[PDB]
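Here the structure comes first, spelled out in C-alpha cells, and everything after it is commentary.
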Amino acid sequence: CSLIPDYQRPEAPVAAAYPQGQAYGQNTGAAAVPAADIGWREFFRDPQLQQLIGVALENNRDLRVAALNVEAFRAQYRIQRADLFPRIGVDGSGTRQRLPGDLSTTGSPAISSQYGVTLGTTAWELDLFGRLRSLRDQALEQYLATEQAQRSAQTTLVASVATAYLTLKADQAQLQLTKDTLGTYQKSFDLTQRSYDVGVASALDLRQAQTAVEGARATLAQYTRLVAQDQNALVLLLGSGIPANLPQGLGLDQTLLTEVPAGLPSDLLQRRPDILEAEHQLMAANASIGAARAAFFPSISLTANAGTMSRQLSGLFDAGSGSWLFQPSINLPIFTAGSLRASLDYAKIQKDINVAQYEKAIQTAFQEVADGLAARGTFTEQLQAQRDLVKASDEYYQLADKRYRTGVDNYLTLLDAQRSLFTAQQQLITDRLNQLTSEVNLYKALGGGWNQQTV
Amino acid sequence: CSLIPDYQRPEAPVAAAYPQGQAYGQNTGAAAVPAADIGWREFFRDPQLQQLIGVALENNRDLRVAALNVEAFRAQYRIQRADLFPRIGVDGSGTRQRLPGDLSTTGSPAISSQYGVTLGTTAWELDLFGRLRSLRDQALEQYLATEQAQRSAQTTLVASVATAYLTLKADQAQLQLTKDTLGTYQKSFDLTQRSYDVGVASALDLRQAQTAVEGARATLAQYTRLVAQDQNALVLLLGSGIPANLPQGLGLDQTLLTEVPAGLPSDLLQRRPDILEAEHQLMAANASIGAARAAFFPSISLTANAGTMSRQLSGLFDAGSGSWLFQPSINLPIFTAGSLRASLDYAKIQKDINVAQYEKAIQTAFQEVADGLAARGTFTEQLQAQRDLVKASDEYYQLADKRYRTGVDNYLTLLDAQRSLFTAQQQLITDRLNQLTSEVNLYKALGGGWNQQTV
Amino acid sequence: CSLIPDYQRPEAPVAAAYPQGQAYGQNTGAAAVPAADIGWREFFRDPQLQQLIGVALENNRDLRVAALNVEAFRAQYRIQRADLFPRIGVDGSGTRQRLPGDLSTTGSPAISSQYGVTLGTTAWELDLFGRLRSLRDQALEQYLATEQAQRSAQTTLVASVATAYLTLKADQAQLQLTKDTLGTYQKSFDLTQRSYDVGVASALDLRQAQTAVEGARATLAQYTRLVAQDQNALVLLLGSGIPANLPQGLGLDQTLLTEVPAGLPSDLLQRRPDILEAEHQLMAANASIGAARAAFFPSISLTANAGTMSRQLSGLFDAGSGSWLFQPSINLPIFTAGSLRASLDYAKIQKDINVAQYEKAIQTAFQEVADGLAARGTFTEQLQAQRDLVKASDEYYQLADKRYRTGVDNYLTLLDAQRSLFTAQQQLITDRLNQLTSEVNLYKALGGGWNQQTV
C-alpha cells in the first residue's frame, strides 16, 4: 500500500493579467501559438546566427554538463528503484573457533570447524507499507526536475549566445563608424595644418584641432578593444571557433527577430522550464514526506538463503549437506524520543520550503517577463524617435553639403556636420542593440527556445 | 563526562576605532542606544514605506525559506538528540533452517523452528565518554547559526525593499523632470517652425530643433521604460503586489530617514547577524572536535529484549516461557593505522576553517560599515553644494525671466534657462538617491533591521 | 589486481595559437621562461606594493580557508587510506539469555551465560580487487586538485590586491586633479565677484561661475568618498591594517609591470592552477569508475579475534579458558536489479562530466588570456595617442600662458586652458588604470604569482 499524500498545484502569487501603464502595451489574451512552441529557427531570421546556434548546441560544454547530469540522475533513479528488489548473491562462510571447557559440546577444550557456501539474500526488507516506493518516486521526480533544468540550461545558453552575437554585430558597425569619425577629424587637422603653414590660423586653433584627432585615435583603440573582447566572449559561448562557411548575414538596420505573443500569466506554469523544474522538485519533496510517513509502520525484513553447509572441507557438495534458511522478521518502533516524528516534520517542511521556492520562481519569471513587456512597449517609440533624430541630422548634413558645394561656407563646418551625423548613427546603433538584447531576453523569459522548429 | 574544549572567542582583527581622515568627520565613541535595537518603524519615518515593509515581511519568499529552514534545523537537532535515547520496539525473530545430519546432534537432517515476538532494544549506545552529547551540542549550535542567518536574511530584505522603493521614487521624479524638458523642447520647436514659415530662421536651425526634440523624446522613452523596470523589481521584492490602500508618502527633499549612531567596532561582535552565525558555526566546529576527541575513548553499547521464543508454530503467548536477554558490549580501538587520529586532525582544522571564516566575516562587516560611515561623513558636503547649485540656477532662471518679461531677450533664452534648471534638479535628485541608498546600506551594515519596534 | 582504466588527457578544444588580427599583437613563439615562473618579486616593481603584498598573502583569509582545506582533504585521504588496513580492538561481550524450557538442552527453563573480553579485528575486508585502493586514489587526486586550488586562490588574491592598490593610486591622483580644478574654479569665481561689484559683469555670468564652483565641490566630495571607499576595500583585502613604515612607491608615470611572454595554448595546460585542478578532478572520477567496477567481483571479508570465555567473571583469568575465532565470510552478487550497472555507468558519466568541466575550464582560461592579449596589443596605441593629446593640450596651455603674460587675453581664458589640461590629465590617469588592471588580469590568466622568485 502507498502512503504519498495527494497534490494540488499551489495558487501562484502572480496577478490576473500583465501590468498596465504608460510603458506597457495592450494584452492579447490568446494562447494559440505560445513562445515555447516557437522554435529558434523560425524566431531568428539571420542564417549565420542560426548556424552559430547550431554549432553552440553541439560544441558547448555547459549544455553537455546538463545533458550528462540528466542521465546521472537517471542512474540515481535506477539505483533507488533497484533498492526495491532483493539481493540474490552467493556468499561463502566458515569458522574455526576454539571453545573453552564450559562452552564446548564435549567438555574438554577443543576446536570445531563449520564451513558454508550458500545462495540467497541477506538484510533485505519486503516493501509492504510503501517506503522504498516513495524513495523511487522521489528519485523519479528528481530525474524529471533534472531534465527540465537541462532544458533551462539550453534556453539560457541560446539567449546568451544570441545576445553575444548581437553585441558583436553592433560593435562591428561601431568600429566602422569610429574609423569614419577618425577620417573626418584627420582631414580637419590636415586643413588646420595647411592653414597654419601659410599663416591664416594661429597655433592655438592648430592645438585645439590636434587634441580632437588624438581623442579620436584613443576612442578608436577603445572600440578595437571592445570588438576583440566581444569576439572572445562569443568564442567562449560557441566552444569551438568561428566557422569559415558563414553565409551573408543580414544588416542590423532590418527586422532580425519576429514578434511573439506574450499571452497570459497562467501560460508560464505549463511550459516555462525553470518553474516546473521547481514543481518537480516539489514532487520529490512530497514523495519524501510519503517516505517519512512510512517510518511509523512495521518493515517486514526477510533474509532467505539456500545452499549447502557441512563440517568437512573434503566434501564440497552432498545431498545431505544441502540446507536453506528462511528467517522472517518484523519491526515497528513503540516509544522513541521522537526521531520518527522529527523526520516526518523535517520532510514536511522540506516540502514547505520547496513550495516557497516554487512560488519564488514564478515570481522571478513573472518579473522578468513583465519588464520584457515594458521594454517591448517602450522601444517601439524610443527607436522611432531615434530614427527621426537620424533623419533630421541626415537632412542637416545634406543641406550643409549643398550649401558647401556652391561655395558659401568652408569644409570644416561640413566636417562638423558629418561628425554630428556619425554621432547620431552611433546612438542609433547602440539603442537598436539594447532593443534586440531585451527582445532576446523576453523570448527567454516567456518560454525560451527549446525545440528546433514548431509543432 | 563531556570533553569538548573550553571555549574563548578569537579576537576580532580590526582597528580600535573607525578610520579618520579628510572624508570621515569624527567617530562618536560609546553609543548610548546601539544601532540594532532601532526598529524599522521608528527609523523609516515615511508611513507608505512602513506599510510597504510590512507587506514585504509577510509576502516575500526568501524570508519564508530562511524562517522555515530554522525549523528544519529544529528537526535536525531533535533527531540528533533523539539518537541518544533507547529505541525500544517489538520484533519477531525466526529461523526456518534446514540443518544437515552431520551438523545435527540428533543424527538425521531435520529442521528447527524457533520464532517469537519480543520487546526490547537493538544496539543502543551510551555516550558516557561524551560523543553523542557533543553531536547534540553541534546540532544545537549550528541551529543557532541558522537562526542568526534567518535574522540576516530579514535585515537584508528590509534594506532591499527600501532601496527599490527609493529608486522607484527617484525615477518617477526623473520622469517628471524629463517630461518637462520634452515640453520645453516642443515649445521651442513650434516657435522655430513659425520662425521658419515666416522666413527668418533657416532650415539648419529647424533641423537643430528637430535634433533637440527627438533627443528629448528618446530620453523620455528611456526613463519611462526604466520606471517600469524598477517598479517590477519592487514587485519582485514585495512578493505580492502594491496595495491600493496607501497614505501620502514623503518627498525626497523632506527628512525621509532618521539619524543612527555608529559606535565602536566592538558592537558588531555582539549585534550583527552574520558575525553571530559565523560564531555559532565556530561553536558547532568546537563541538565536532569534541566528538572526534571522544572517538578515541571506549564506546559501550547495551542491547536487551524481553518476550517469548517458544518452539512451536501455534504457541506464541504461553504462560511459563519468557525470554529475558540482556547483552552489553564494550569496544576500544587500539590500532587503526591513522584513521581516528586523522579524524581528530580533520575536526581540529575544520575548527580552524571556521575561525578563518569568522574573522573574514567580521572584516567584511567592518568594511561595509566603514564605507557607509565615509559616505555619511562626506555626502553632506556634496548635497549642500548641489543644493546651492540648484538655488543658483533657480535665481539665474528668475533673472532670465525678468529679462524676458521686461522684453530684452527672446523666449528661447528663457527655455535655455529652464533646460539648465531642469538639468540641475535632475542631478540633485540623482545625488539624493545615492545618499539615501548609501545610508540604508549603512543601516543594513550596522545590523538593525530585524526587530519591529525599538527596545 | 586493480581495475582503474588507464588515462590519457583529452585533447584541447582550443585553436592552434592565440588569435590575430588588427587589434591583437603578433605573438612570438614559445616561452624561454614561462609566465608562472616569472619572478613575482621581479614582476611588480613598486617597493610599496611588493612590501604590502606579503601582508596580503599572510593576513587574508580566503587563502587561509584554501590552505586549511588542503590539510582537510589530506586528513580525508588519511582516513580513506587507513580504512584499507585492519581495525583491531577489544571486542568485549557478555550474554544473559533466559531461554524457555523447550529450547534449552536440559529441558527446563534456565539461565544461559557467556562472558569474556576478546582482542582482534571485526568485519575487515581484504582489498585484493581494486576497490579501496581506487577510493584511496580518488581521495589522493581530490587532495591534489585542492592543493592547486589553493594556488589558484593565491593567484586571484595577488591579482585582486594589485588591482585594488592601482585603483587606490589612480583615485588619489584624480582626487588631486579635482582639487586643483576646484582651486581654479574658485579663482574664477572671486574674479567674477570682483568684476560684479563695480558693474562690469551682470548677475548672470556670476551665477554661471557659481554653478561651476558648486559643481566642482560636488565632484570633489564624490571623489573623496571614492578614495575613502577603495582604501577600505584595500584594508578588507589585506586583512590587517595598512602599515605605517611604507617605503615610497614610484607613481604611474614610470614603469610598474615588466613584459611577460604569453607563449602557446599548449603551455597553459601545465602551469595554470585551475586547469590542473579540473584535471585532478577528472582523474578522481576516473578512479571512481574503477571503484564502481570493482563491485562486480567477489569481495573478501574476514572476521578474526582471540579472547577468553567463561560462564562467570571469576573464570576470566584462567589458564585453560583461552580461545579464538576466524570467520572468512566472502560474498559475491549474481543478480542485482541493475544497481551494479547503474553505479558503473554512473561513475563513467561522472568521469565524462569532469571531462566537460576540464575542457570548459580551458575555454574560460583561453578567453581570459585572449582578452589580456587584446588589451596588451591595443593599450599601447591608445596611450601613445592619449599622451600626444596631453602633450598637445599642455603646449596649448604654454602658448596661452605666454599669450597671457604679455597681457592680451584675460585670466579666464587661462583658466579655460587649465580646465582643458586638467581634464586631459584625468583622462590619462583613467586610461592608464585601465591598462594596468588589464595587464594584471593577463598575469592572473597566464600563470599567476605563485613562485616567490624566478624559478
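Sequence positions for chain A are given in Swiss-Prot numbering; the residues included correspond to 18-472, in order.
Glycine is no exception: its Cβ is also placed from the backbone N, Cα and C atoms.
According to Swiss-Prot, the mutagenesis experiment A:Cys18 to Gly, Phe or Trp carries the following note: No palmitoylation occurs. The protein functions normally in antibiotic efflux. Every protein chain considered, the tally of other Cβ atoms within 10 Å of the Cβ of A:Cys18 (mutagenesis position) stands at 9.
Its Cβ taken as reference, A:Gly216 (mutagenesis position) is surrounded by 7 other Cβ atoms within 10 Å in the chains shown. Annotation note: A:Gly216 (mutagenesis position) sits in a coil segment as assigned by DSSP. Here the residue is the original one, while Swiss-Prot reports the published mutagenesis A:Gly216 to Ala with the comment Abolishes complex formation.
If you take the C-beta of A:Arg420 (mutagenesis position) and look for same-chain residues 6 or more apart in sequence within under 8 angstroms, you find A:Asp426. In Swiss-Prot, the entry for mutagenesis A:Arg420 to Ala states: Abolishes complex formation. The structure shown retains the original residue.
Experimental mutagenesis is annotated in Swiss-Prot for A:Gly424 to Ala, with the remark: Abolishes complex formation. Residues within less than 8 Å, Cβ to Cβ, of A:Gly424 (mutagenesis position) and separated from it by at least 6 positions along the same chain comprise none.
Here the Cα atom of A:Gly216 (mutagenesis position) is found 105 Å from that of A:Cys18 (mutagenesis position). In this structure, A:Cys18 (mutagenesis position) belongs to neither helix nor strand by DSSP; it is coil. The secondary structure of A:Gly424 (mutagenesis position), as reduced to three states from DSSP, is coil rather than helix or strand.
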